[PDB]
Structures are given as C-alpha cells and as structure tokens.
Amino acid sequence: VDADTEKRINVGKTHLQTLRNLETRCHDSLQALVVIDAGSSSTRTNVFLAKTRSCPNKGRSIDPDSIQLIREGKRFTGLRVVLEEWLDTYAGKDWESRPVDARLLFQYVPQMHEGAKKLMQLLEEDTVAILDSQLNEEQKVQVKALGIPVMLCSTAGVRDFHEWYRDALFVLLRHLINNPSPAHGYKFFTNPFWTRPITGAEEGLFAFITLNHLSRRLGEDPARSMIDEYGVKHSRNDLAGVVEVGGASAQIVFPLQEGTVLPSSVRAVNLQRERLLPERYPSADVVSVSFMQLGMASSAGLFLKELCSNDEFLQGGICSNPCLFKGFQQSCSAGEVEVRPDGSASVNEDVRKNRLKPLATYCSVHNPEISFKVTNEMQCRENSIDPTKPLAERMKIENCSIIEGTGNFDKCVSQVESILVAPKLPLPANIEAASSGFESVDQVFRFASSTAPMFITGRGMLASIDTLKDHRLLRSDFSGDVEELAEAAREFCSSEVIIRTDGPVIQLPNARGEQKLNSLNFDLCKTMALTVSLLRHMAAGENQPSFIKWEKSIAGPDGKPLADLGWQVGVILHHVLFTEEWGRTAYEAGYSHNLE
Amino acid sequence: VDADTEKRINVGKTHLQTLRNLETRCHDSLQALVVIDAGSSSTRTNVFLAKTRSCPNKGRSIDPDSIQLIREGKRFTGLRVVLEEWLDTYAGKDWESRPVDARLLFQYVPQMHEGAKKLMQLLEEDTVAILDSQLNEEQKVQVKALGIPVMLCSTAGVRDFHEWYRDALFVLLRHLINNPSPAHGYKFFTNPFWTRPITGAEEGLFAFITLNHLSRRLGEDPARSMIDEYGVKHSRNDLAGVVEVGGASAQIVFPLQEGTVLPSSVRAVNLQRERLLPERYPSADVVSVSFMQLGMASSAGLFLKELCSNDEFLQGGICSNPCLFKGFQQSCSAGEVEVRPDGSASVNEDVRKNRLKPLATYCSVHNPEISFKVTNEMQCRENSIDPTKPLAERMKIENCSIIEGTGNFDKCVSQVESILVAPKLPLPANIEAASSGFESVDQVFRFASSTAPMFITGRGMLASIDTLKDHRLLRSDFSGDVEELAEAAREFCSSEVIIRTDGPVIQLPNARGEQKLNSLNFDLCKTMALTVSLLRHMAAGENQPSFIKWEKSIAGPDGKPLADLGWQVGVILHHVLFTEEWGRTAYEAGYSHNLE
Amino acid sequence: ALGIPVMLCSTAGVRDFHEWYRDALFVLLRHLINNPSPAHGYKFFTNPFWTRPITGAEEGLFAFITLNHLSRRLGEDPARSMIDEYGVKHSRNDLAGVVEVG
Ligand SMILES: [Mg+2]
Ligand SMILES: [Mg+2]
C-alpha cells in the first residue's frame, strides 16, 4: 500500500516539477529572415531560417549557428532597369545623351512608387512560395507569430547611379516591404538600417563575416576563441580572407596580422570600432576594397571596348581577341552573347543587354560626376569612352565588324593586366577604393598584405579551376601554384572550336579530350588570366597567404552546406549579433511598429 | 508653366518627406492588459487598455497615463472554494475537524488542475466577451498582435491557506493562462512575476500607487515633480495615503514626511530600494500594513462570535447587538444575512457562506500553524474559537438563539474598539503585520504617523458617510470631524426598523426621514463605529494628516474616472514602469515564449 | 583626485604626412602622456580614442558642435529643444553652420 501510493505521490510531485521547469527554462522558436539581393544583373530573394531563444528576464535572441538558407529565389529585374525605365518615361528616351533637369523629376515620385511596386509584388510572391513549400504547419505558426525581418541591400548595379534617384527609390522600397499582403499572414517588415545601399567595402566585410562564420573560424565561445592572461579574446584559428568576383564588382578582403606596417593613406577597418561585430567577438583589422568594372559582366564589356580600340588587336575590321578560342567568331560588340546550336554566336542588339551600358551611362558629360570632375572624364576617355558622344557611339567599338579568337593565353594575361588589374588611371566609378588608398588591384598587395589564408569565390573563378581539374590539366589538390595554373590554362586556351552534329565543341590540343561550347564558357580564358594576374600580385606581397583555396561552398556540421558564400549571412550576423539592439528593433518594435 | 510645375515638384518632394517621417517617428498602438483579482469573496477579471509607443532604436513602452479600465468582470468562485472543494473530495469531508496527511495530497495534483480549469475557462470567456464588445475591428487587430499580459494576484482569501496547496495551485493557474483557446485570437500570457499571491503590504502599496497615479500626485515629468539643486527629484504635490477596507482585510498605507522618527521595530518601505517604483520617480518611505479579520465579511463574523460570547451581551439566548437597529432580529449565527420582503432576516445555514468559515478553518489544532505555535492557538482562543473542537462548534455561537439590535452607537464603538481595533492579542493570521511592528490598528498611529493627506476607500466605508450625508445628518463638505461623525451616526443608528407594505424601513428618530432596509445596510453602524475608532486613533498620532477624504472614484482628464481605486492599476504600474524589464518580458519573450 | 583626461589631436599639419611615421609617433605621444611626472600630483592620462589624428570632416564637425553649444542653439533640455506629438526631439533654434579658415 505505502510503496504503491509513494509512487502515485511522486507522479503528482513530477507534474508540478515539469510545470515549474517550463516556467523557468528557455524556450526555442523558429524565425524566418529574408535577405533581398538587389544586385547588378537581378533582384532575388534569399529565405533563411534561424532558431530564436527566449529566457525569463533575458529577452529573445537568435542562435547565430542555426542560420540556414532555405532557398535563393528567382532572378527578377535589377533596380538599375527599374530606374532607367522610369527615366525613359519621365525624362524621355535617350536621357543618356541629353542634359536632364533632375529637379523636374520630383513630380514623378508616385510613378517611381508604381514601378517599384511591380517588382516588390513579384519578390513577395516568390518569398511566400518558398516559405509555404518548405515549412510545415507548426513551423508556419512560429514563423508567422515572430515577424519576418527583411534586409534588401543594393550593390554595384546602382552604386554609381546619378542624382538623387536611387535614395528616393529606397524610401519607396521600404514602404512597400512594410505593407505586405494581409492574405498570406507572413509579417514582413524593414527599417532604414536593414534596407539600404551597402558600400563595396561593407559588401566585402559581410562576405568575410559569412566565410569565417560558416567555416567555424569566427566565434565568441571557448571552441572558436581564447581569452589570454590580459583579458584579450583571440580567435582560435586564423580568420581567412576573401576574393569575391561578382557580375559588376570584385571584392578583396583580408585580416591584418600582428605588427602590420600600414602607410597613413591605407584605411583598414577595425570590426569592433566600426561596429561590424560586437565587443565579445575577437578583434581584427581588415583591409576591404571593392573594384567597380571587375565583375564578370562589367569587365567583359570594358575588356572588349579597350582591346578592340587597340591597333595591336584591331586591323581591317577584325579585332583579334587572345582571350577567345581559335575558330570562335562573333559580331564586334559588347552585347550579350548566345552560343547557338549551329556553332554561331548571336550578339544581342538590345541596349539594356549590352555589357557596356552601365559604364557608358556613367561616362556621360550630362552626369555631374563627369561634367564637374576632369578626373572622372579622364578615366572614361582612358577606356575609349568619349563622354561628349551619344550613348550609341560610347558603346560602339569603332571600325570593328568581327571579333576572332586567337587562343593565346599569355597575350590574354598581358591585356587583362594592362586593362583591368594595373590600368594607368583607376577604372571609372572607383572613388571608394581610391579613398581607402587603392587606385587598382595591383596596389592592393603593394600597400597591404597578410599571411591570412585566402578564399577565392565567384561563379567564373571556380569554373576556371574546375574546368582545368576536369580535363586533368590541374591536380585535384591545386593550392594556388601560378606556373602550374598558367601552364594548364595555356594548354586549355589553345583549344580549337570544332562545330559537330551534337553542337559546337572545345577541342583540347593533344587528344586531351573535349567539352561542349556554350554561353557560359566561351570567354572563361579571360577569368583564368584574371586569376593568374591576381595570384602573381598576391605572390609579390611582403606577406603571402598561408594557403589559397577555391571554394564553391562550405560544409555544415551534418556534411551539407548551411548557406552560400557571399554577403547575405554576414549582413544578418552584423545585425543579429548586437543582442540588445536586435531585441529592440526585431521584437520590441517589430512588425507591430507598422500597425495602422 | 514654372509656377505650376514648381508646385507639382513640391507634391513629389512632400510624398518622400511624408515617408521619411513615417520611418523616423514613433508609432502608437493599443494594447490590452488583464488583471485577475483573486479576492476572498470572488475571482473577477479586470480588462484595461493602454497606449504603447515604439520608437526607432528605443523599443516599445506603455504610456502610464493612458491606462484605463474598460470593465471589471463577473464575480466567479474564489480560490479558497476551489481548494476546499478539492480537499473535500481528496482529503475527505470534514478535513477541517480531523488530522490530514498533506503528503498524500500530491497524488491529486491533476485533479486540482481539472478544478482550476473550470474557473479559468469562465474567466477567459468573460475577458474575451469584454474585449469583443468594447473594441472595434482596427483596435482588435492591434490588441491581438501585441499580446495580452495577465496578472492574476491573490489577496486575503488564500493568504492564510494551510500547507503547500495554494502555491501548487498557482503553478497550475499560470499553465492554464499560458494555454488560451486558439479560436478567439487573443494571445493571453503570464509568468511567475505577474501571476502570484501578493502580501497585504504589497496589496496596500499597489492601492497607494493607484491613488497617487490617478489623482496626478505621482509622476516623473516636470508637471508632477521637481529636481532640486542637489539632483534629488521631489513630487510637486504631497503623496496621499490610503485606508482600504475590503471583504477580508483592511490596508493602512501612508508616506513618511521629512525628519520622521521611527523605532527600529517599525519597518517602512522605500519605493525605489524595494523596487516598487523605478529610480526616475520621486523617492518615498511608506508605512504599509494589512490586517486580516478587518474586512467587511471577516470582521462581521468575528464581531458576532466575540460580542455574543460576552455575558454583557448574551443573556437568556438573546445576544443584544448595539451595532444593529432597534426592531431588527436575526438567528444567532455568522451565516450570510438576507433581508426578506416581509421584513424578516434569513440567515444562510451553508457552512461555505458563514462569515466565520475562514477564521474557524484557520483556527484548527490540525493546522501546523496552530498545533506547533501556542501563540496562534492563544489568538484563536481569545476570539472564543477553541481549535480542539470540530468546525461546527468552532463556528457556533453557544447558548445563543437570537440576535436583537439595540441601536446604541457608543456601545457599538466601544465593542468595535475592544474586539477589532485594539484587541488584547493580535487578531489571527497577522504574522505579516506583527513582523512589520504592528500587532493591531491602534499601534499603527502610536508607532508611526504622517502629515500626508489620507483617502478612505471601500464599499462600506463610503456607504457609511454617504448615508449620513443623504439624511442631512452630516454636511456635504465633511472633512473628518470625529464628534460630527459620532453625533450623526448616534442619531442615525438609534433608528427603528418599521415593517411597511412596500417592505422594511429604517425610520430616523425625529421625523428626519427614512430609507429601505436591505442586506447591504442592516449592519452599516458597525462600519461607522470602525470609522469613528480609526479617526480617533489618527487624531491621537504625533502627526495628523493634512486632510481626510472619502472617495468612491478619482476623475480623469475628461471629468470621467479612468480606472477604479484599489491594487489593480498599481500592480500594472509596478511592472510597466520598469521600461527595460517590461520590454524584455512583454515584447521580446511575449506570448511567443509559449509557442509549441 | 579626479584625474585629468588629455585629448591630443592633430589636424592639417601632419594630415598629408607620408609612410607610417605619424601613426608610430601617436603611439609614443600616448605613452608619454600616460607617464606624467609624479612630483606635481596632476594625474594626466589618455587612450587611443582621445589622442589621435582627426580628419578634416571631424575637425569641421567638432567646430560645428562648439559653435552651437556656446551660442545655446544645441541642447537636449526643454530650453533648447522641443519634443513633438510623434516623440521626435527638434532643436528650438536653428543649428548654425561654420566656415573656419585656419
Ligand atoms: Mg553580388
Ligand atoms: Mg480586494
């Protein structure tokens, strides 16, 4: 009797203890976080999931290690196209070639709102579809109750935009995000801190935060850091640097090592001082520099313009391109290229699709940045763009009908060096890089350098190495050997274009094999030349990286990558890591700040 | 042309400025706050509305001046009845008269949860009905999105509850509040800081905060306070004290004035030090003391027991009650009284309805507070309750059949003084008052006193003054004059009970008029005697109040009262005023802390 | 008893100074300030936030703060500012700008 009732008493005592436990413990809940990448080629959503924890008398915070990308959405229109379309309608067609009174454009602010609305509705539909498809009903309840912070950040595409247009657009973009469709129940919200243009330096810093976070090099716990006898927290492992080559710009980011000698002209960033990371995180002094015109699309347009305006390459209407394969031929233009099933290359005539449009638009005498600044005019003229001429002739490669590939890798490297990496004057729209002390890529490793390991990122940068690895031209364990890379690329780039029944083919010189010719690999040799040039510049630095790695992705704890490389995770971390500020903005004010 | 387009430009510029304004300004939103009064006679909901404000980088807070009561709900069962019913079923009937092994009751914790559930569902239904009826659709959206903090606090009814029962009940009450019906969409939530028993001293302190808040005496802004040359914030007007007489206990609260001489045995509370008010509020040292058995219901039972066990009043089965009118007669019991249409008084026989049940239940040899403590046993025996006897004889007024009113006010005052205000031993269940240095009401003004103005509150306390004012026995501008009150009450209380066709009547001695005899005024003369006794004790103090006011309510800025007097507003303020803590618990953790 | 904070700031004279020289000099200047003569009893002290070169923009911003402070245009109290119905604090008087030619 007494033994059995003592157990019954213990069940009642347990029932109370289980409830005491519930009201004393921390409770975990799922939150969705949205990063809208307003890049040069497109505007795309990035839907993330994170675990939030609420503790009695401590508030709510995000576990930074729980941040995972659920999906990167569809590639919708870039903000540049939205604005230029608006100008076409309200300033009139060919505003690129005429003086425009910017003051008059203020009467068309509601119309800019209507144009922006169209894009915002597509992004909202895409975000909601991703959320509806990935979450279960219990997850949706949590995600819907917590609120969904939105961080729409613009990069190189509208970085060089003229007048007040872009900043007025941001005010409208935030208003649209703050008024989501009530039907879906997802409570999206933003503020001027989350949704804004980000500098190239910030863009680079955020990609550096992403890399070190995912690879477990960056952390604040005993596993990733150590506190010395003088109370200074050091990272347990070396923080790695990053080279990121996107569509319009390229970012070079590296932490500075102990006893680093910097000239007064070079401006390095302290992560804590510049409020990128909280005080509890290990300190670092980081060089972050971004170069406009160094992206895949923008350098392709600029390289063609410069190379085919050079008499060493332009003769009798034929521009001899050493960065293109033997047997490859295209119309002499910077228009978007399509490798057709018949082996022919079709150059798109649409001005909006021409890789020189952003540069030729910037380089105009009707842009106050050119008309008032000889400096900028001279940079434009140095790349064969006369800002005094209409848009059509600024984009035109004069007395040039056909571009023919010569497949000469060393000539390609030589030209990539003189045009892109080490030009006489800084490439246009680079006042930010110049202000931090760097006119060009060649100056980055001359003025500052580090033993910090380096990661090379970007779609083209990886395709360059992976292509050479696939044809067994490079070893699988390639660690950055310059001569090994140049020798491999010299062989691959001397390949002939053969037009076969199953479509065009890239034929390797010594029966080494072959691959299909397409719109993504036709000009890969320019990127290999960029890689070679970059590696030579890093190799010349006073301090060389401990190692160089090419990575598509970083594996998570379960062997599967939790998120992509890039600035997106970094921007999230930059806000969520400041616990108090995040609690106030994300939870205290929250989506309810928008209530009618 | 230029004048008209300049205006069109100004409309576009305005559109942007309006949006910049929205994303820079503070935004106001409506929140509902719920206070559940778990009192001695009942458990009732109190639904409040408040204006919250969210500012960029400042979080969210409540404007304390916006706190308004929307409705006080229905009187559902008190927590004492829930627990005693549970004991009746699981410890067996008449557990009040037998030894009970409390350890064995642990096996019935789920059953206590089921009993508590029944009451919680009624309170939730009542709260939701009030919210649905008072709010419009835009208000409901705000109220539903913000979350609804619930503060269920118990007072005198279960303050003296035996064993571990009450605290186990609170764990269950919180779990029930944290799991509301999902159907209504109102997100109710609590935690151990909001939902808990409150001491009599806290209860008094909260009623003091309510009074001074509503009357605009308490404040932190230049309108209600001033900062001196030494950085000390003083209230602009004197903070007033409060006497609150409820159903089971009476609270006496007053701030201490400059250079106040306190004996080491008297424990005064500092509002800031004891964390009742934040640092930004003016400081005050407050005497707060609560007396069990001084409430309307509890003193009525105790007074009858004591008076009718006295040979000066009990003779030949007739107890002569000087606190009852000439011609009034009732059965000799402390059972609930009903003045019937025929003029007869029906005494309820139900043990749960007897005004002595709480005291006779406390005063038991099977209660460890009596069996281990001679002190407590002696206090019980001093009020004619033998703790060794069964419940039925502890509640019984021995050799007494009929109570007859003598309408002798001075004899009534004399008895209220000896029984209630200045007893030989402290009235039972008063260890809290005794610990703060006060055994009885008479000791409060002897040991501590203040020039601070005083407010007299409670349903009966006000009816006492208002009755005498209505019959023109007291002037409309009555300011506390003892002799004026005693002279008025002596006249009113010498009234005869006449049984008329339209029902029973209270006939005033010198054709002064009349009023109906009912269940609420039959024993009002005891309360008038309590008032007289209290006023004499305050008048004897070293420092006397600047003024004494009887108030039913305090008028708001629009001439209409925003809330009632009592501890409810005070408990809200005690939590909402600590901005950071409130933001973390109410908004950061919020109702989402409960998400599955 | 309170200690004497020292703010040594350099302006246009060494703003255009080449190589690493100036920044190495600042590290030495701070060490010197942090080691005053014990004889006089005045406790001078600095840190890298107080003692450093200031940019032309900071120099201008600081002169703007000086002007508005002294002229009573800049303040957070009711005399120099007003909180609107939306909780935003505005300066009561227009903040003035500055042209400083050194
Ligand atoms: Mg990008
Ligand atoms: Mg009460």
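All positions are counted from 1 along the displayed chain.
Backbone N, Cα and C atoms are what each Cβ position is placed from, and that goes for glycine too.
Following the DSSP three-state reduction, the secondary structure of A:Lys58 (variant position) is coil. Natural variation at this site is recorded by Swiss-Prot as A:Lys58 to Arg (Swiss-Prot position 91), annotated: In strain: Beverley.
Around the Cβ of A:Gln68 (variant position), 17 further Cβ atoms fall within 10 Å across all displayed protein chains. Under its natural variant entries, Swiss-Prot includes A:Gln68 to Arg (Swiss-Prot position 101) with the note: In strain: Beverley.
When secondary structure is read from DSSP and collapsed to three states, A:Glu203 (active site, proton acceptor) falls in the helix class. If you look up Swiss-Prot, you'll see A:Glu203 marked as active site, proton acceptor.
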- Query: Among all the protein chains here, how many other CB atoms are within 10 A of the CB of A:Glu203 (active site, proton acceptor)?
  - Reply: 27
- Item | Interface-proximal recorded positions, chain B, C-beta separation under 8 A, candidates A:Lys58, A:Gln68, A:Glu203 | A:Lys58
- Message: Whole-number answer please: how many Å between the C-alpha atoms of A:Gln68 (variant position) and A:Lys58 (variant position)?
- Response: 24
- Query: Roughly how many angstrom lie between the C-alpha atoms of A:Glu203 (active site, proton acceptor) and A:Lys58 (variant position)?
  - Reply: 32
- So A:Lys58 (variant position), by the Cβ count within 10 Å over all chains shown, scores 15
